[PDB]
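*Asks:* Take this structure, written in structure tokens, and hold onto it; I'll ask about it next.
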Amino acid sequence: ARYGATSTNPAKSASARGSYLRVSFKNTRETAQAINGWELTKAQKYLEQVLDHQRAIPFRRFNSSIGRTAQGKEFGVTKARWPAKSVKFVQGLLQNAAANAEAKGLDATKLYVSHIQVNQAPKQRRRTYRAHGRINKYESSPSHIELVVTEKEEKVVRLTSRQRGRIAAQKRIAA
Amino acid sequence: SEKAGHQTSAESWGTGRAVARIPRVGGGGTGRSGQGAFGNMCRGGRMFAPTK
Amino acid sequence: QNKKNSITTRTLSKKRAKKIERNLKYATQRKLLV
Amino acid sequence: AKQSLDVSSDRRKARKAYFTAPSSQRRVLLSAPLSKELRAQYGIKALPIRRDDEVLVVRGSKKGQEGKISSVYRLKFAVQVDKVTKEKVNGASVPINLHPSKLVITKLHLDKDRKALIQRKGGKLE
Amino acid sequence: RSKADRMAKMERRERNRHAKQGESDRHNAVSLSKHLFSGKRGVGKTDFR
RNA sequence: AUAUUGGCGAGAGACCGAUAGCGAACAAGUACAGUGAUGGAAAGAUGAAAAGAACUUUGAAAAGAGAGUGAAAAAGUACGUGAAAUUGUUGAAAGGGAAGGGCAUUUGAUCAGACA
RNA sequence: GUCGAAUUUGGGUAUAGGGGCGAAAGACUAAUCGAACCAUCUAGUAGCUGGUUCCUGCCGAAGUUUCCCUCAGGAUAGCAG
RNA sequence: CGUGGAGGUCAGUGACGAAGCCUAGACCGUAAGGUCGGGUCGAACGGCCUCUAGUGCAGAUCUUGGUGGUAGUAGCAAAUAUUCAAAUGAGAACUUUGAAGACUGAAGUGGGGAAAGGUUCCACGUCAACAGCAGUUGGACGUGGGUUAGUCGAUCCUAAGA
Ligand SMILES: [Mg+2]
Ligand SMILES: [Mg+2]
Ligand SMILES: [Mg+2]
Ligand SMILES: [Mg+2]
Ligand SMILES: [Mg+2]
Ligand SMILES: [Mg+2]
Ligand SMILES: [Mg+2]
Ligand SMILES: [Mg+2]
Ligand SMILES: [Mg+2]
Ligand SMILES: [Mg+2]
Ligand SMILES: [Mg+2]
Ligand SMILES: [Mg+2]
Ligand SMILES: [Mg+2]
Ligand SMILES: [Mg+2]
Ligand SMILES: [Mg+2]
Ligand SMILES: [Mg+2]
Ligand SMILES: [Mg+2]
Ligand SMILES: [Mg+2]
Ligand SMILES: [Mg+2]
Ligand SMILES: [Mg+2]
């Protein structure tokens, strides 16, 4: 429990989450944003194509000195990548959310990703030895990922006396 | 206690060392090594004007 | 709203809901006594 | 107000003595008052609780339940009664930890030393 | 047995986040290395190349 | 009759309240470091009671979702409260080589008093 | 560069800090040598640098005089209460 | 004006919610600050008259702890070199077997020892952490097994020395 945002009418929604996952937070944020708001089956097929390198995850925020590719033109960008580990974690959470929706009895062809959210888990703090006898940090940035899929469903005016008289006179002048 | 904050073997690393000149704990192999000591502004140091 | 009967961040905890129920019973007892 | 110089009103010392009392001291610390019937019958008010005496719960959610003491768990300052349990769906029964100050003894387990203790406290049995 | 196993697995988490080799990895890093923070190199001999 | 920062046993405080108070409230002169003499940390708080989440379902599993225990899981052995820096999502807004501030008003949003 | 000797090297042993050892470079003496390392006296010494924590009200200065021979460091006088 | 503690009082506040914290809400002070509403929270706390002080921070290349941008960036390019199939497994560039190509080239990338280390040896189980990619593998994790002397050494002798 305690998601970042909940759905009103929880009977038409399913949720999934995964915490302390040893996967890059920046890549996972890009993947989740690339998936945000889509229909569930379309999102799953898109992630399969990303794994097959036929389509790409556009990289919008954490994208300094990334290479350029022609597959970002689908989303009006030049910088996109294919983060396999992030795609696999998000695929696992999508499969779990679909299973939870099926257990609830929701129509699986009307489900869309109404909420998805990645934030930073506590860091994995390895260290390396460096020149002149130094110790430098060597850290993994893990993710907390959560998502909610939702079944998509298809004035007194105050007038002054002058205004009231004007309206009455217009009414008398007209029909 | 009149010995509180004084049971420490610490010395200043000198001027021009890119760090503050507060005395620092010597030795090695523990997190205490290199930490400031003896100061009233220092964690674990002696209080200003200890009560008598 | 839950007594009468998208994505939101407004939730009611069970702790607070039980406290509201208890306080409402207090107020209703006062109303019946007056 | 205390008058002896050999007794301490220090809260820290009292709490340390309570939480580090040995088993024989905890036996005295775990005392239960008698029922009204037993108090009239024996002429004493409270006794240390032991394994085979029957009790009535007079405080808490289990108030009114009767049973026989199942154990005196002195290590956790509690007693266990056989009939007072928390039950689960899978068939698990966990004894409720009751404090003897919240219990009332309705029937004493009487042996030679118990009779001697009652008499030396001032009892009038038989 | 499974209860104690879960207790041990839960207790392992902080050391595993600090990436210790096990219970036996108890390396302690100093706060400041004097040979790294005592550099004042005049015209002459230095302490490193 | 006087001394007493050691030892044993006691009683107290307008003292400190976990970066404080002894270095040490905890398996602390420990862990760790150093050939050695020596140097020397960090680290307290689920709950009244472990009742510490049975059972079902998805997953290779960690786990998730239902369910359940409990006053509370906005207490899940990462556990009382749970600030700031810093971060994610949502909503609103601004942006032609910084931003922030003062006076004044427009626009949008939002709101208290006074109403016999 | 030198490579069969003033050669290279293991182990044992001896020499210890105002001392040793030195085919002499103030070289080396456990990453420490114009003085090894460790603890204590010890919170050692300041001509100097840096910092020094709430508000408002009212009053509000000082480089101009004589001296200790003159630097330095002090005294007096002046100004504000 | 504000803070820790202390004497007195308000027979003060409080499980119908104390303190703390958050707040697009309200008010009083020139101000230091004070007061009220909502949320969160779960057991103590304040007004006034006085006492007392380890009593108020933006700085000190301040102390301790925590966190950013840099940045998914620099980089993971010495030691010629890997490939195919099957098996195992959820998952195989990295495990195992077979099939190949190479290399050390006897001053070895072979076979033993001394110093040092101390169980790392071997078997079974086994993957959270570690092996700067990976991992079903391991000098890793868990549980055990293993070192047999009249003849090999110490032990005995003496060397410089103590
Ligand atoms: Mg580049
Ligand atoms: Mg090195
Ligand atoms: Mg101290
Ligand atoms: Mg301490
Ligand atoms: Mg908490
Ligand atoms: Mg913040
Ligand atoms: Mg531009
Ligand atoms: Mg020659
Ligand atoms: Mg409150
Ligand atoms: Mg102070
Ligand atoms: Mg500050
Ligand atoms: Mg300042
Ligand atoms: Mg600084
Ligand atoms: Mg690169
Ligand atoms: Mg190579
Ligand atoms: Mg060859
Ligand atoms: Mg061998
Ligand atoms: Mg082996
Ligand atoms: Mg790795
Ligand atoms: Mg082993």
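Swiss-Prot numbering applies to chain B: residues 53-104, in that order.
The deposited model was determined using electron microscopy, 2.4 Å.
Each Cβ is built from the backbone N, Cα and C atoms, and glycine gets one as well.
So Swiss-Prot lists the following for this protein:
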type	residues	note
MUTAGEN	B:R95 to E	Leads to a slower growth at higher temperatures but allows RPL4 assembly into the 60S subunit; when associated with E-98
MUTAGEN	B:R98 to E	Leads to a slower growth at higher temperatures but allows RPL4 assembly into the 60S subunit; when associated with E-95
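Quick one: how deep are these features, and who are their neighbours?
*Replies:* The DSSP secondary structure for B:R95 (mutagenesis position) is coil. A simple way to gauge crowding: the CB of B:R95 (mutagenesis position) has 8 other CB atoms within 10 angstroms, across all the protein chains here.
Within its own chain, B:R98 (mutagenesis position) has B:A56, B:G57, B:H58, B:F90, B:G91, B:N92 as residues 6 or more apart in sequence whose C-beta sits under 8 angstroms from its own.
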